[PDB]
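Heads up: the structure comes next, in structure tokens.
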Amino acid sequence: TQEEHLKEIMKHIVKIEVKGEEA
Amino acid sequence: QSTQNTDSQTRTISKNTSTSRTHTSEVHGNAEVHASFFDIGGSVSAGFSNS
């Protein structure tokens, strides 16, 4: 599960982006 | 010869009303190139907004 934990830390290393509306 | 003097006071009371209806479409694009010490990514996005 060490590889899975490394993948989780890599995922944390980033932003889920933002929700922007240009209507 | 003749001279005329005139005074006039006017009171104008006005009403107005309105409606409006807007229909908005929208097509967004995006590309992205990410780079790290050993991690490089790229991303392509497109968006379809009605309003």
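Since chain B takes its numbers from Swiss-Prot, the residues it shows come out as 306-356.
Placement of Cβ uses the backbone N, Cα and C atoms for every residue, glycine included.
In the three-state DSSP classification, B:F342 (mutagenesis position) falls within coil. B:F342 to C appears in Swiss-Prot as a mutagenesis experiment; the accompanying note says: Loss of toxicity probably due to loss of capability to translocate LF.
Swiss-Prot documents B:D344 to A as a published mutagenesis change and attaches the note Decrease in toxicity probably due to slow translocation of LF. For B:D344 (mutagenesis position), applying a Cβ distance below 8 Å and a minimum sequence separation of six or more within one chain yields no residues.
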Would you count the other CB atoms within 10 A of the CB of B:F342 (mutagenesis position), including those on all shown protein chains?
5
